[PDB]
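One structure is given below, encoded as structure tokens.
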Amino acid sequence: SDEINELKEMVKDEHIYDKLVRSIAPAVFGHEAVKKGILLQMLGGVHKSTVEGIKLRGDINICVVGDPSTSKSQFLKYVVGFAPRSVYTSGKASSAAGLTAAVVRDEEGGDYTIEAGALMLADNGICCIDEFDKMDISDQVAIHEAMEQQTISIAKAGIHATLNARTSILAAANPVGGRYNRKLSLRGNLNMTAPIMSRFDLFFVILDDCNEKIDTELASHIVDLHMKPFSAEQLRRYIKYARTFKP
Amino acid sequence: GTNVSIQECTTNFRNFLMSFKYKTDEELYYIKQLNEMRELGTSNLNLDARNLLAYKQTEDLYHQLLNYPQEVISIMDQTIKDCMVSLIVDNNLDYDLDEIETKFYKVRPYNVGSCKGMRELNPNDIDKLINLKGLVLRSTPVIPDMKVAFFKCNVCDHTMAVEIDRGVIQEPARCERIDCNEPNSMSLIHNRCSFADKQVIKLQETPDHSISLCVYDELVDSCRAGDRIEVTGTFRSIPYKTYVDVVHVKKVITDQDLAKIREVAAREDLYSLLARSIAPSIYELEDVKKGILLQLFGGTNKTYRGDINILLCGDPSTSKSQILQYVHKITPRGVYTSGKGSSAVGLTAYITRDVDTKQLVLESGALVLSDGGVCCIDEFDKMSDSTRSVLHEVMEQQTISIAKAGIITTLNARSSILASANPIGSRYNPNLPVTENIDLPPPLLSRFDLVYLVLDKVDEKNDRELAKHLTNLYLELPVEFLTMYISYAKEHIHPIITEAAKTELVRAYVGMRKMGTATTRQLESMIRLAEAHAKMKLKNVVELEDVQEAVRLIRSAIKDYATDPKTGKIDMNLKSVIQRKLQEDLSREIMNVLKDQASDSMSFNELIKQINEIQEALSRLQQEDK
Ligand SMILES: Nc1ncnc2c1ncn2[C@@H]1O[C@H](COP(=O)(O)OP(=O)(O)O)[C@@H](O)[C@H]1O
Ligand SMILES: Nc1ncnc2c1ncn2[C@@H]1O[C@H](COP(=O)(O)OP(=O)(O)O)[C@@H](O)[C@H]1O
Ligand SMILES: [Zn+2]
């Protein structure tokens, strides 16, 4: 009952959705839209199976783009340090085989065996990639099947299985020109092609300006980091309950 | 024979254990600790072995003990139990003795005098007590070893307890029962025995090359990768591989030096003297002296690191290689690297699995080897793009995350970076914006704390100033003090920014903000440099004077006053009518304030503070007799 009441106080309160957004990476100032977006990504939708046999994705993919001053890697660090299952990786460091699946020769026999890549690890969780625009196109392609079908298909050297890849991809990247070329439009500043853009259910571009009223507050509290609603443990307890409802 | 006498040595230590003091410093050392040891629920003592060289007879024991360390320690174990029993029940100070009496203890000297180094040892020096130092790299998993063997008679189920002596297994020939006496009936049960932990830890040893250490019992997994280590153990080579049976491991100046430090700390020309003394070969460059010096002082580390990094955007003929080559020597030992001759693997690492250890092993690259220190990256403009991508996470989290085939892990490479970069082309071109003279992307160019534009001008007057400095230097503070100062400052001072210093940062940053490339990256420099200045000052808080001077240093390093706010170009020259009017208006007001006060004159110090909230203007008035 005490566990029930503690978990209940985070559900049956009239402002909980407002409260929980302000409880995502409290060190990062501003960017109130991404705090809603990630929180929704952390509660991915209902998986459905058609009476015809087709299955429907329930997880949510999110991409974030900002200038090199806008703190975006902090969000990925928070997610990988908070999520039940999570994996952190970088754009240039990662590779196709390391992300999806590794074909490795197995012991106790002469036949191959899969090794869990980055996506297979933290399955039914959130996968995080930093500096997404730095990734090669040829190894960005390998994420495509996992982003929508939530499966990995392998046909390489005597292996033909299909593997569960129910993962919510979270990514961060920077515009093609380093800074946001504010002369142009959103259509021209991103090198991400149409297919990958369509898959991301949410897509944020956050910009910075020389507004004094904002910078004074921004400088005020980032200094407090170097000077020094619901707790971070409460959110996992709430999510372990919320993930059950199927509206 | 044995240099150790069973009764002589225990008597000699007994005198030491009850009479030792260092020279309130007069209090005896172990007269206090003996009660504390009886309080402890521990099973061993890390003996303060530096006391052995602090007392006369103990050093004589050390030389005698140099070839027989095991026997005394075994005697001390019983002595410790006897000392416990005597202090508990014989002194009647305690009564909990049952577990202590039955169990076994050990003793570990930790600060014995070091030997003549590893490679200088000799075949007779094998099995002798030694003291070494090094860096731990890799650890093997827990390997159990036999201590007790469990035998059951396969025809009558009788059980024997057999213990190994000197690494020998003795198989019973017949069952010990009176009736059952079948030969060879005794059988061994693998999982009814008793085992002890054995671990092999790899150390990169620097003699007073890498040596594979060995640990046992509670000493296993106490040493992990990257630990800074001093070794107190036994050099071993047995029929022949060189290894050390570690007995204890350590996980890690005069008052006259303190007087020497304070003299430089007190003198007013501190900053002037440091610039004058840091680089005799390099002339002037006051800010560049302040720049690299503040890199070596570093900011405070909180959990937010103080790894100040600097870019030298100077012309490609100013002595900057003459600096960073010299920096690599004067600084506490780091690594000298060139961006042209380095790669992502060369800087970070090569990581692979091991069949024996069954966990990831690392081959440290250039960047990781500088963990906690300072590294120099020449030819930064020529670094490969893949390698440059590494620095983004390095200069934001000091970590590197790798996710490739079969390997998914993150490392730590906390270090300071000193970067020098020639301008695009054969020389700097001020006719172009500064951000276009530098071949670095804005994301990478913004995260540097300090960028210095060192330009050489063809002036006959300034040529003689530099020329006569060098030409007489090659005719015919020391580095020891300088390193002693820096190590002292890093050791003690952890300044905290005051309330007054905090508020001034807001106006300083906003002023650069409204003139826009003033990202929040440069706000990191507005605290990192502030702490490093107080640390040089040895003041345990960051002063507002440190704040404003550091802001000026950033301004002077980037040359904002000589930079066009419109297109970012630089003035070549950096009597005017604006100078005239300011002097005219200043002179007009001085003539009033000097006489508006109810006196014919006043002190010029008070007059300056009255109007500045000047000497030339009043001198001209004196020339005109006003
Ligand atoms: N809203 C904010 N709250 C706290 N810190 C911030 C904020 N915005 C920027 N920062 C600071 O500025 C830096 C921005 O770096 P970041 O944009 O994460 O680099 P990268 O582009 O490599 O991810 C961060 O280290 C962060 O500490
Ligand atoms: N201000 C200076 N002080 C001392 N030596 C200088 C100075 N300017 C140039 N030099 C000399 O010019 C030569 C050029 O070396 P340096 O500028 O350090 O690297 P680079 O040759 O790549 O430009 C050096 O041998 C150095 O002794
Ligand atoms: Zn028997």
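All positions are counted from 1 along the displayed chain.
Recorded method for this deposit: electron microscopy, 3.4 Å.
Cβ atoms are placed via backbone N, Cα and C, with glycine included.
The ATP binding site annotation in Swiss-Prot covers B:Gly314, B:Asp315, B:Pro316, B:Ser317, B:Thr318, B:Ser319, B:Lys320, B:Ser321. For the mutagenesis result B:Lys320 to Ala (Swiss-Prot position 574), the note given in Swiss-Prot is Loss of MCM2-7 complex helicase activity.
Features recorded in Swiss-Prot, as mapped to the structure shown.
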residue	record	Cβ neighbours (10 Å)
B:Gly314	ATP binding site	21
B:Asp315	ATP binding site	16
B:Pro316	ATP binding site	14
B:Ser317	ATP binding site	10
B:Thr318	ATP binding site	17
B:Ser319	ATP binding site	18
B:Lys320	mutagenesis position	23
B:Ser321	ATP binding site	13
Rounded to the nearest Å - Cα separation of B:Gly314 (ATP binding site) and B:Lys320 (mutagenesis position): 8
Cβ under 6 Å from ligand 2: qualifying binding-site residues of B:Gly314, B:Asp315, B:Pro316, B:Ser317: B:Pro316, B:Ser317
Residues flanking the ATP site, with Cβ no more than 8 Å from the Cβ centroid of B:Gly314, B:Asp315, B:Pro316, B:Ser317, B:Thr318, B:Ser319, B:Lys320, B:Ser321 and excluding those residues themselves: B:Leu312, B:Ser420, B:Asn422, B:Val454, B:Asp456
